[PDB]
There are 2 protein chains.
Amino acid sequence: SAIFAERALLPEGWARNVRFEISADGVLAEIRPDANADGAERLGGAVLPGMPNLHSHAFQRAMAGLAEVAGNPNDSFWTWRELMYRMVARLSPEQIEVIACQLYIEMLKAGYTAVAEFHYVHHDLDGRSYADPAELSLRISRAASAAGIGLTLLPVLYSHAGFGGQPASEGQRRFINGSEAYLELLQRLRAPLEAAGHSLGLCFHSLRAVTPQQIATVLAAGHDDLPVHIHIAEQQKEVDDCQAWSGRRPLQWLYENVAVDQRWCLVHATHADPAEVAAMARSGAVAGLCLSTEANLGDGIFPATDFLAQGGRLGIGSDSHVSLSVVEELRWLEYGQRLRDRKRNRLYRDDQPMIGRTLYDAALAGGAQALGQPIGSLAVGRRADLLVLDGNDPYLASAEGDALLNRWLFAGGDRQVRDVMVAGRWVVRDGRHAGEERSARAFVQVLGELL
Amino acid sequence: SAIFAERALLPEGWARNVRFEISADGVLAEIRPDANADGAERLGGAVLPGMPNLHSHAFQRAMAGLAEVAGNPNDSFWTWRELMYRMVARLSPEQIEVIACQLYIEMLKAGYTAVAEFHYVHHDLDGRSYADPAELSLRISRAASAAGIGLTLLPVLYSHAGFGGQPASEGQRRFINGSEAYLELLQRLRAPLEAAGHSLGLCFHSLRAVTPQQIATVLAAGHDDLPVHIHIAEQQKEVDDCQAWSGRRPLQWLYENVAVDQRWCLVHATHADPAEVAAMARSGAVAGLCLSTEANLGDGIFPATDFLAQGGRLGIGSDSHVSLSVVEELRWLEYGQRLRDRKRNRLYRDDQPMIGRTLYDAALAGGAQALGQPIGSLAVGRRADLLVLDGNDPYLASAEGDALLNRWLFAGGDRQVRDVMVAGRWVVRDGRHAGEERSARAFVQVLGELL
Ligand SMILES: N=C(N)N[C@@H](CCC(=O)O)C(=O)O
Ligand SMILES: N=C(N)N[C@@H](CCC(=O)O)C(=O)O
Ligand SMILES: [Zn+2]
Ligand SMILES: [Zn+2]
């Protein structure tokens, strides 16, 4: 099939009158600027590569916004976590799948074309494994296929309640596997994920939830083709606890004990000192920044300017899913730096003074890297994942090139995303997803059951 | 006319099956909970009082997002201001009116039902007064009437380029009046504003732009029925410069020299020390918080928790209009406190642990007070200004009462606002404004002329 864009963001920059040929398998086959639109579908606005969402816990969308109730003069991430545990304890396989499908539809409508699902809900309500232990992982994949979103599934190794291999809490029972069971699950998922066109990654929940021996064992297991994700340094408390345990900060510890490299996505990485930031940038690992969730949870502000200045790589994730908005994440990534520094125009490159473009370029690349998928760029051989902005919007229609990204990301919003394509298939057209009516009905029923 | 809401937020709290009778002049005449809907228009979702927008400079919407270009390693509010001056210098009366009309339509669609226009663009391109000096003020009123938004017009006294009565810059020439000309303008505006059903307020641009003698003169002029607005303590530089000039901080100076009271709206007030915060709360003045603009400009984070704890009053303004979203302002008001404190659930009351409700209650009241209009509450005798959320949205449909406000403000967004009424007139229905097509066409033409 062929599509035609009057304006599109290609790897070398903005181009005009671009005709794209897309293979039967949804791969970009030919990309020709300054072309004729003969026989191709003329698109309704500016075309961008779709944005990967590099961090998600799908079920949390069901509780999004409901934890905004003061139960203590010093509510924190840790009292929030108790509320999250209460919801996880009651979620059936069917409810989990319904929530995931609805969430992924909403992600697509916002311009997220692929998602890394950081998946730790494994076992039944009693903490016992399903007859096929992959039960819930397979439902995540089925939900992603139903929505039409790209997926890297990251089954999560989770074994302990804290540093030093503390015994898992009853509230964590659904998450728990030893290294052996985890490696078996990981290997068993390869075939069904491959069959669905989905990807896989290795994942440790956090340094609190696994031991150094487990990390070594898993990394030595031969899955060298897979991304590696971990939550790290999100809260000051984890930093303090890590130091009490090892005499090291979390990032410091990881870099001193593990060969962190480009395969890695360090989720949050919020409390990174100058030495830690330098080490991250040198390694080529991707910082998985989840700006709306980090703000919602009161984590803090990442040293993004220092990191970017040293060649750091980053992407964005919606995480707890209080926000499902490429705009909000990139906007408030920048705005957080502005509020901290009390200055404007913080995240730019030496060769790119445009803030919107700097942010979009960065998050596309980091997102594609963290997912381990051939995405993030409209180039021949990469998957046809793209969004079409509103060509009738007066702000966008009056803007060209990088100014258009500034209008969208800093003055605009989600509803300026009109059409979305994943793997060469239209999954959102004029703001609508074909599965939205059925999904919303299933989802509101599930919300009623839970609440 | 009569309307009927299955759920509505009334002054005493959430109520069910509320029938509202609205006078021919758009005033709430009867409000009856647990009623029958016989002969009344059944509304499509939860009903809230409309949100006042207590601070706007309309023309800035035309440049929204375009200033996100690094031109210096330390870009700041002050280099942004130069760019703003370049745009003001080229704006014709017709362009200003087109921008205002389009902006006000967009405000209504977001749920802002009334706006305080902090209006300082007075004179012609040469800095000379129009034949009727009220030329541009009258166009703001005409634009507000065309959109259907409530309006408090705040013509701005602006006389100087800095502390100590420094001579105005050429870039400020369109703003300049002496106290006498300003008072004449203010008095001349009363009749046309009254005729349009609009309101008026006194306004000093900032302590940089006027002298203490001017403040005294204007406040002694007998306009005791009017709100009084001023930008204050927004940037650290103003604090330092104020101290060099007077030996006092900006808020400190204002409270020591002027009888600040409930008539006042202190816009930004960002750099308020503990003594200044206490003085603000004691006075009953309204803090005019413009969260998206303050973040965009790198101003800093207001001590909202300390202020609210002492009975402080606040409202929200869209200001430079990079954002037009009740959701974004209230959400990031709270999130800024969370990022600073590294804690959750910051802005609540002793009698109200629900964060969304605390924020909505606060901003409704502060907004109504700052505008000097009978709004902010669905009570008999107040104007019928309201919004209707999406009753078909699964998050909202599954929620009741204050949980619904948490779903909207912390997990939802602008498109959940479906219908908007101002002065008893429907101005947005199913997300659409009747004037949107004509306005957008005029507006895109104006953008082309400017850019
Ligand atoms: N840290 C965030 N935002 N979320 C975690 C909470 C639980 C934990 O970290 O132990 C999670 O979903 O696993
Ligand atoms: N401070 C903000 N955000 N805006 C001001 C800029 C100019 C000034 O403060 O002198 C204004 O629009 O007048
Ligand atoms: Zn997470
Ligand atoms: Zn202002």
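So for chain B, numbering is Swiss-Prot's, and the shown residues are 2-452, in order.
Method of determination (from the header): X-ray crystallography, 1.6 Å.
Using N, Cα and C of the backbone, Cβ positions are placed for all residues, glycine too.
Residues or ranges marked as Zn(2+) binding site in Swiss-Prot: B:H56, B:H58, B:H232, B:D320. Cβ environment of B:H56 (Zn(2+) binding site): B:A117, B:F119, B:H230, B:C266, B:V268, B:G289, B:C291, B:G318, B:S319, B:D320 lie under 8 Å away, each six or more residues apart in the same chain.
Summarising the annotation, Swiss-Prot assigns N-formimidoyl-L-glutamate binding site to B:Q61, B:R82, B:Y121, B:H206, B:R209, B:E235. Taking Cβ-Cβ distances under 8 Å and a sequence gap of 6 or more within the same chain, the neighbours of B:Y121 (N-formimidoyl-L-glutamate binding site) are B:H58, B:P156, B:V157, B:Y159, B:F176, B:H206.
Counted within 10 Å of its Cβ, the other Cβ atoms near B:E235 (mutagenesis position) come to 23, all protein chains included. Mutagenesis annotation in Swiss-Prot: B:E235 to A, described as Reduces catalytic activity by 3 orders of magnitude; the structure shown retains the original residue.
Listed in Swiss-Prot as a mutagenesis experiment, B:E235 to D or Q is described as follows: Reduces catalytic activity by 4 orders of magnitude.
Counting only same-chain residues six or more apart in sequence, the Cβ atoms lying under 8 angstroms from the Cβ of B:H269 (mutagenesis position) belong to B:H232, B:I233, B:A234, B:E235, B:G289, B:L290, B:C291, B:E295, B:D300, B:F303. One mutagenesis experiment named in Swiss-Prot is B:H269 to A or N, and its note says Reduces catalytic activity by 5 orders of magnitude. Significant decrease in metal content.
Quoting Swiss-Prot on the mutagenesis of B:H269 to C: Reduces catalytic activity by 5 orders of magnitude. Slight decrease in metal content.
Summarising the annotation, Swiss-Prot assigns active site, proton acceptor to B:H269 (among others) and lists a curator's inference as the type of evidence. In this structure, B:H269 (mutagenesis position) is part of a beta strand by DSSP.
In three-state terms derived from DSSP, B:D320 (mutagenesis position) belongs to an extended strand segment. Among the sequence features in Swiss-Prot, the mutagenesis site B:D320 to A or C is noted as follows: Reduces catalytic activity by over 6 orders of magnitude. Still able to bind a significant amount of zinc.
Residues or ranges marked as active site, proton acceptor in Swiss-Prot (evidence: a curator's inference): B:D320 (among others).
Checking the recorded positions B:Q61, B:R82, B:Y121, B:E235, B:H269, B:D320 against ligand 4, the ones whose Cβ sits under 6 Å from it are B:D320. A Cβ distance below 6 Å to any atom of ligand 2 is met, among the recorded positions B:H56, B:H58, B:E235, by B:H58, B:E235.
Take the mean position of the Cβ atoms of B:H56, B:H58, B:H232, B:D320, the recorded Zn(2+) site; other residues of that chain with a Cβ within 8 Å of it are B:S57, B:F119, B:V268, B:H269, B:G289, B:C291, B:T294, B:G318, B:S321. Highest Cβ count within 10 Å among the binding-site residues B:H58, B:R82, B:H206, B:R209, B:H232: B:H232.
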